[PDB]
Amino acid sequence: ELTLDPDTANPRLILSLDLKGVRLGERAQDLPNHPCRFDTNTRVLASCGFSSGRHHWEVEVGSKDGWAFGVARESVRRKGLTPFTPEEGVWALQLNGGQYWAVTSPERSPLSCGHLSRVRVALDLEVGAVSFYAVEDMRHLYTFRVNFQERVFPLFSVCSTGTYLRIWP
Amino acid sequence: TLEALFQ
(Lines of atoms letter the chains of each structure in order from A and count residues from 1; the text may use other names and numbers.)
(Lines give C-alpha, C1' and ligand atoms only; values in the text may rest on other atoms or scores of the structure.)
Protein backbone atom coordinates (compact mmCIF):
# COMPACT_ATOMS: atom_id res chain seq x y z
CA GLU A 1 0.00 0.00 0.00
CA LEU A 2 3.06 2.27 0.31
CA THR A 3 4.14 4.08 -2.86
CA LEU A 4 6.98 6.49 -3.49
CA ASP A 5 5.98 10.14 -3.73
CA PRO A 6 7.34 11.65 -6.99
CA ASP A 7 6.89 15.22 -5.72
CA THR A 8 9.48 14.58 -2.99
CA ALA A 9 11.98 12.77 -5.22
CA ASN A 10 15.34 14.28 -6.05
CA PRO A 11 15.19 14.89 -9.84
CA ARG A 12 18.13 12.55 -10.55
CA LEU A 13 16.17 9.58 -9.24
CA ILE A 14 14.16 7.34 -11.56
CA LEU A 15 10.99 5.95 -10.01
CA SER A 16 9.46 2.77 -11.33
CA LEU A 17 6.20 2.98 -13.21
CA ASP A 18 4.38 1.25 -10.33
CA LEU A 19 5.99 3.74 -7.88
CA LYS A 20 7.45 0.92 -5.80
CA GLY A 21 11.03 1.13 -7.02
CA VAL A 22 13.81 3.72 -7.18
CA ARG A 23 17.25 3.88 -8.78
CA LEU A 24 19.62 6.69 -9.69
CA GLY A 25 19.51 8.03 -13.23
CA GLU A 26 22.29 9.61 -15.27
CA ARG A 27 20.78 13.12 -15.54
CA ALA A 28 18.44 15.40 -13.64
CA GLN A 29 14.83 15.36 -14.83
CA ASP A 30 13.19 18.74 -15.40
CA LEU A 31 10.72 18.74 -12.51
CA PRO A 32 8.99 21.55 -10.56
CA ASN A 33 10.91 22.55 -7.42
CA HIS A 34 8.27 22.16 -4.72
CA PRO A 35 9.26 22.86 -1.09
CA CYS A 36 8.88 19.15 -0.37
CA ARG A 37 11.41 18.06 -3.02
CA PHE A 38 14.93 17.00 -2.04
CA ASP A 39 16.94 19.16 -4.41
CA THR A 40 20.45 17.85 -3.68
CA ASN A 41 20.46 14.70 -1.56
CA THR A 42 19.31 11.65 -3.53
CA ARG A 43 16.20 11.01 -1.46
CA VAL A 44 12.51 10.23 -1.86
CA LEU A 45 9.74 9.69 0.70
CA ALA A 46 6.67 7.51 0.54
CA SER A 47 3.43 9.40 0.00
CA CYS A 48 2.04 8.16 3.35
CA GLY A 49 3.37 9.34 6.71
CA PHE A 50 2.49 8.20 10.21
CA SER A 51 1.72 10.13 13.41
CA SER A 52 0.64 7.18 15.57
CA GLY A 53 0.39 3.41 15.63
CA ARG A 54 2.50 0.50 14.38
CA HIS A 55 3.40 0.08 10.72
CA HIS A 56 5.29 -2.50 8.68
CA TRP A 57 6.67 -2.52 5.17
CA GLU A 58 9.33 -4.45 3.31
CA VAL A 59 12.15 -3.21 1.11
CA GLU A 60 13.99 -5.24 -1.53
CA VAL A 61 17.61 -4.06 -1.73
CA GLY A 62 20.23 -4.29 -4.44
CA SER A 63 23.45 -6.17 -3.94
CA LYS A 64 25.72 -3.23 -4.80
CA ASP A 65 26.59 -0.13 -2.76
CA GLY A 66 24.64 3.07 -3.03
CA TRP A 67 21.41 2.70 -1.08
CA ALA A 68 20.10 3.71 2.31
CA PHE A 69 16.56 3.50 3.63
CA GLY A 70 14.50 3.77 6.78
CA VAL A 71 12.37 6.61 8.10
CA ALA A 72 12.62 10.39 8.30
CA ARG A 73 10.85 12.99 10.39
CA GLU A 74 8.65 15.22 8.23
CA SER A 75 10.81 18.25 9.08
CA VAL A 76 13.89 16.62 7.48
CA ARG A 77 15.61 19.37 5.50
CA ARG A 78 14.95 19.20 1.76
CA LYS A 79 17.07 22.01 0.32
CA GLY A 80 20.83 22.09 -0.22
CA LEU A 81 23.35 19.45 0.72
CA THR A 82 22.46 18.11 4.17
CA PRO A 83 23.98 15.43 6.41
CA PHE A 84 22.51 11.92 6.39
CA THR A 85 22.38 11.58 10.17
CA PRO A 86 19.94 10.95 13.03
CA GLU A 87 20.42 14.59 14.10
CA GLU A 88 18.92 15.60 10.75
CA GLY A 89 15.98 13.28 11.45
CA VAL A 90 17.01 10.29 9.32
CA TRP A 91 17.09 6.78 10.85
CA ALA A 92 18.35 4.35 8.24
CA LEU A 93 20.40 1.36 7.17
CA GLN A 94 22.98 1.81 4.42
CA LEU A 95 25.14 -0.29 2.08
CA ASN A 96 28.42 1.56 1.48
CA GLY A 97 32.03 0.48 1.09
CA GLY A 98 30.94 -3.15 0.91
CA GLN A 99 29.54 -3.03 4.46
CA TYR A 100 26.03 -2.83 5.92
CA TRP A 101 25.62 -0.01 8.40
CA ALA A 102 23.11 1.36 10.79
CA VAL A 103 23.63 5.09 10.21
CA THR A 104 24.41 6.24 13.72
CA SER A 105 26.50 9.38 14.27
CA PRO A 106 29.19 10.57 14.53
CA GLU A 107 30.30 7.03 13.65
CA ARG A 108 28.16 4.54 11.77
CA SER A 109 27.61 1.08 13.28
CA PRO A 110 28.75 -1.81 11.06
CA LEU A 111 26.33 -4.74 10.90
CA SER A 112 27.72 -8.26 10.66
CA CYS A 113 24.39 -9.45 9.29
CA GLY A 114 25.44 -11.32 6.16
CA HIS A 115 23.98 -10.67 2.75
CA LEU A 116 20.65 -8.80 2.61
CA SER A 117 17.96 -9.24 -0.05
CA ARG A 118 14.73 -8.00 1.58
CA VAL A 119 14.27 -6.17 4.89
CA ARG A 120 11.14 -5.70 7.01
CA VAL A 121 10.80 -2.27 8.68
CA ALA A 122 8.71 -2.13 11.86
CA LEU A 123 7.83 1.43 12.87
CA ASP A 124 6.32 1.76 16.35
CA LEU A 125 5.22 5.31 17.14
CA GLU A 126 3.49 4.20 20.33
CA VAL A 127 6.72 3.11 22.08
CA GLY A 128 9.09 5.16 19.90
CA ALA A 129 11.17 2.74 17.86
CA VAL A 130 12.02 1.75 14.33
CA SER A 131 13.42 -1.74 13.77
CA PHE A 132 14.82 -3.61 10.80
CA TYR A 133 14.82 -7.38 10.18
CA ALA A 134 16.13 -9.56 7.37
CA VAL A 135 13.05 -11.31 5.97
CA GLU A 136 14.52 -14.83 5.40
CA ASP A 137 14.73 -15.55 9.14
CA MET A 138 13.65 -12.19 10.63
CA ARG A 139 17.05 -11.81 12.25
CA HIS A 140 17.29 -8.45 13.97
CA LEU A 141 19.47 -5.95 12.13
CA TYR A 142 19.08 -2.78 14.21
CA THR A 143 16.60 -0.80 16.30
CA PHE A 144 16.69 2.98 16.73
CA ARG A 145 14.84 4.02 19.89
CA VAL A 146 13.50 7.52 19.24
CA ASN A 147 10.94 9.71 20.98
CA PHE A 148 9.49 10.76 17.64
CA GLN A 149 7.91 14.17 18.04
CA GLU A 150 6.26 14.61 14.63
CA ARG A 151 4.93 12.68 11.64
CA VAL A 152 7.35 10.06 10.29
CA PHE A 153 7.73 9.02 6.61
CA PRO A 154 9.37 6.00 4.97
CA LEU A 155 12.64 7.23 3.45
CA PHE A 156 14.68 5.92 0.49
CA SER A 157 17.99 7.09 -0.97
CA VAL A 158 20.09 5.89 -3.93
CA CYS A 159 23.30 7.78 -4.69
CA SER A 160 25.01 5.55 -7.27
CA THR A 161 23.86 3.69 -10.36
CA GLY A 162 24.00 -0.08 -10.36
CA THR A 163 21.71 -0.58 -7.34
CA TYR A 164 18.07 -0.07 -6.35
CA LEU A 165 15.46 -0.16 -3.61
CA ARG A 166 11.93 -1.52 -4.07
CA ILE A 167 8.88 -1.52 -1.82
CA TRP A 168 7.63 -5.06 -1.72
CA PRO A 169 3.88 -5.72 -2.25
CA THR B 1 33.35 7.23 0.67
CA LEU B 2 32.84 10.52 -1.13
CA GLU B 3 30.51 8.50 -3.33
CA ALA B 4 27.84 8.59 -0.58
CA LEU B 5 28.19 12.35 0.03
CA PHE B 6 24.75 12.95 -1.48
CA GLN B 7 22.96 10.12 0.39
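Swiss-Prot numbering applies to chain A: residues 343-511, in that order.
Structure determined by X-ray crystallography, 1.6 Å.
Just so it is clear, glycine is given a Cβ too, placed from its N, Cα and C backbone atoms.
Swiss-Prot has this to say about the protein:
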type: MUTAGEN; residues: A:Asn383 to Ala; note: Complete loss of substrate binding
type: MUTAGEN; residues: A:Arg385 to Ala; note: Complete loss of substrate binding
type: MUTAGEN; residues: A:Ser499 to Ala; note: Complete loss of interaction with GYG1
type: MUTAGEN; residues: A:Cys501 to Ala; note: Complete loss of interaction with GYG1
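Shown on the structure are the features that Swiss-Prot records.
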residue  : record               : contacts (Cβ under 8 Å, 6+ apart)
A:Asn383 : mutagenesis position : A:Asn352, A:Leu423, A:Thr424, A:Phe426, A:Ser499
A:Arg385 : mutagenesis position : A:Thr350, A:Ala351, A:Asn352, A:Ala414, A:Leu497, A:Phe498, A:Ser499
A:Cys501 : mutagenesis position : A:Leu366, A:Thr384, A:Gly408, A:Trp409, A:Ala410
